[PDB]
Amino acid sequence: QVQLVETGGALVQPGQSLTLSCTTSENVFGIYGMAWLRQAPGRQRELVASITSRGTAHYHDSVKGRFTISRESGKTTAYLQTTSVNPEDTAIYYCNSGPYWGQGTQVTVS
Amino acid sequence: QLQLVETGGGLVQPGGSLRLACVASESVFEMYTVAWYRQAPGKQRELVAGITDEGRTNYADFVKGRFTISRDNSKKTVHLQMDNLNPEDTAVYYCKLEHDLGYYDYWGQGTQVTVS
Amino acid sequence: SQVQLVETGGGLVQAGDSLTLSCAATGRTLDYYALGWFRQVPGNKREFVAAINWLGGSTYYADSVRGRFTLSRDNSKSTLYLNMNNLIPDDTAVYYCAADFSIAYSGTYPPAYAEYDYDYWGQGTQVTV
Amino acid sequence: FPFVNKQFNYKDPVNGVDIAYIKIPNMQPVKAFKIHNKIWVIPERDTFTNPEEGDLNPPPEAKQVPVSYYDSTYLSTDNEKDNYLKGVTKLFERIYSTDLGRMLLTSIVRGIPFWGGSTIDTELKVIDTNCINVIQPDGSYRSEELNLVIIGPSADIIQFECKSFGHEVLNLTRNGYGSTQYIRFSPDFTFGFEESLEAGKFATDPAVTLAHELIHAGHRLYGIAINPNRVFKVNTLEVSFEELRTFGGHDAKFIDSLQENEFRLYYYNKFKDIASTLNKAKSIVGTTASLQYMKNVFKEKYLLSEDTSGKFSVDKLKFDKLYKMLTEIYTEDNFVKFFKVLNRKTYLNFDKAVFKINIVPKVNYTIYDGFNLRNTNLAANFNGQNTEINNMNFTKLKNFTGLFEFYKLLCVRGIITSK
Ligand SMILES: [Zn+2]
Ligand SMILES: [Zn+2]
């Protein structure tokens, strides 16, 4: 049974910059890719970042620029870095790779 | 199809022990009941010990708990630990893959076991 | 691969007695093959007698001969025997012996019952009662 | 020792047995070859299964799918048909060379479509859509039932598929009955995929694609194919449940465990119902064979248990093993593992390049090694599948579209009203 675990979720000040990590056990990132999806309690599920196994990355228009997703080839852990965070990023962040999902890290702004 | 070769045979003193092993690397190990059969020069090929994919073991009557059949699905190998060998066990042992749906069966070339 | 089939034993007998027809096979293997027997009276269509699968002894008989005709094999000489018992005047016909290859014939799987499934044939022998 | 017992040439004379002109339930007869019991090959462009697709000219460029390739002249010469037949037979042998492929082919051979075409409850009768008409030397037609037809592609050459003629009310591919499967496939073309190294210039072993379609056909012959309405929608175009199950590996886990167990429950009940219909059968129509003969044939197909009174029942553990073999063991990923070849890692790798191949010469492609020939430069690092190292074996016909370079997020589509 494959499993994705994400870490790095905590409190963030608007000036601060965040880094969320997601790791897997069988390296399914090289088969499908990976996706970060964030859900705010008031809003619906939002696809914040996506990247394929080859490295091509796509971002949502809300986070375009201020967000960057990295996978780095043979590595089995993927990172999502954010700079100049704002209230819109208060959400539970879930990791996805094909059919497998993580169980979220909470990110909250002051 | 694939060649099944058994290892671990030979001659031993009466009352000793032996390890037999067949490897079915390229067969779909699951969906088969692996078993060991015994062929004496002029006698018949009689069932000795067979183990299901789950693990349920089956031994014959002339095997009085002195033989133990093991099955590793990770490496798709089957072993047979024979203890307290008697001159009645002198025969060639064959490893058989019996399809659990009865599609077809695989037989090995066998290995000779002699005690004296 | 290819397998040759020869048929011996046909002749004249009297109603009620027994008879045995032999089908000799000269091929590479005969493994995973099914050997069948068919009747043909000059006139009507060639009908099916009975077949086996060789590797796992699966037999099948047509209702015209069930309980009367019996199949038997011999691996000492790679030969097939059809034992026709309690012959009746309606059994007078040309008997052919044929072979079909299928990878599913091992075990309890039933052989084929149609002539078209069988690909290799013999010349046949006449039986008159 | 081989799967095909005969050496076939397209120009061999017909005999009405294994080389003959035939007609499909829906033309004038076409020359076909019976490479094995219940399996036929028609070295023709498929203009017969769908008369609406009897045109081999390419549609307008706007109507063309991005991954498509057209050539109205392919498979028109007798030499092309001979090479097609030989390549299909060689791929069947390569599949048969592996225990997994041999098991799948045995399942296909013994997966005869059920005799559930009678309006009488107690009568076993064949469904005519599961047959073909074979011309006899006599000149008359024979209705012969079969399991599988391999026919060349239609207009879109790389559109490989497995489809079946249907019952007017019954869904034979889903009610456990089964129906004769027709596979659009060609061994003269192959696909190139781009998989990241942990620079993806490798081509697909056509045996893997043929085995993919054979897994589809095995699902559909036992009447357990997933409804083509159950589909994931991808966003960043759709993917059926059937395709994901058929690929296996990690893609098969897109289907929730609960849906898999529901499938298992429903098909357990349907196999029980088929066994009960066999138990309550009293008459049989349209065959030399006896009722008990067809009973035993379908018993061997569905692996039903027979008690000492002749009545049929389904051994639950044997059903579980049969279903797990048909759905979890018969997968594209397992065929990649057995063939020891390089192949797409997910069915969601939509981008393909179209290459021309000739797998018939044994110096190009063998039954045991495919493109990665023994003791050659091609034996290591899958160099036989390298379209640039083994350039003599691949000729680029269509480049990568470049339109599928994004993460595939699958979302199940809900039930929709239909006609
Ligand atoms: Zn259908
Ligand atoms: Zn498919």
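All residue numbers here begin at 1 and follow the chain in the order shown.
The way this entry was determined, per its header, is X-ray crystallography, 2.9 Å.
Just so you know, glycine gets a Cβ as well, placed from its N, Cα and C.
In the shown protein chains, 19 other C-beta atoms lie within 10 A of the C-beta of D:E243 (Zn(2+) binding site). In the three-state DSSP scheme, D:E243 (Zn(2+) binding site) is classed as helix. Residues or ranges marked as Zn(2+) binding site by Swiss-Prot: D:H212, D:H216, D:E243.
The Cβ of D:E213 (active site, proton acceptor) has 19 neighbouring Cβ atoms from other residues within 10 Å, across all protein chains displayed. Annotated active site, proton acceptor per Swiss-Prot: D:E213, in sequence order.
Swiss-Prot documents D:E332 to A or Q (Swiss-Prot position 351) as a published mutagenesis change and attaches the note Wild-type KM for SNAP25, no protease activity, about 30% less Zn(2+). Around D:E332 (mutagenesis position), the same-chain residues at least 6 positions away in sequence with a Cβ under 8 Å from its Cβ are D:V208, D:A211, D:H212, D:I215, D:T246, D:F247, D:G248, D:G249, D:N343, D:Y347.
Within 10 Å of the C-beta of D:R344 (mutagenesis position) there are 23 other C-beta atoms, taking all protein chains into account. According to Swiss-Prot, the mutagenesis experiment D:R344 to A, H or K (Swiss-Prot position 363) carries this note: Wild-type KM for SNAP25, about 75-fold decrease in kcat, no effect on Zn(2+) binding.
According to DSSP, D:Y347 (mutagenesis position) is assigned to coil rather than to any helix or strand. Under its mutagenesis entries, Swiss-Prot includes D:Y347 to F (Swiss-Prot position 366) with the note: About wild-type KM for SNAP25, 35-fold decrease in kcat, no effect on Zn(2+) binding.
With a cut-off of 8 Å between CB atoms and residues at least 6 apart in sequence, the same chain places D:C162, D:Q181, D:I183, D:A225, D:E242, D:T246 near D:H216 (Zn(2+) binding site), listed in sequence order. Rounded to a whole value, the Cα-Cα separation of D:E213 (active site, proton acceptor) and D:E243 (Zn(2+) binding site) is 10 Å. Of the deposited chain, 3 residues are missing between D:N26 and D:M27, and the straight-line Cα distance between those two residues is 7 Å. Only D:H216, in sequence order, out of the recorded positions D:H216, D:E332, D:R344, D:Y347 have a CB under 6 Å from ligand 2. The Zn(2+) site is set by D:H212, D:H216, D:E243; from the centre of their CB atoms, other residues of the chain with a CB within 8 Å are D:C162, D:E213, D:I215, D:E242, D:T246, D:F247, D:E332.
According to its DSSP assignment, D:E213 (active site, proton acceptor) is helical.
The Cβ neighbour count for D:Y347 (mutagenesis position), using a 10 Å radius and every protein chain shown, is 23.
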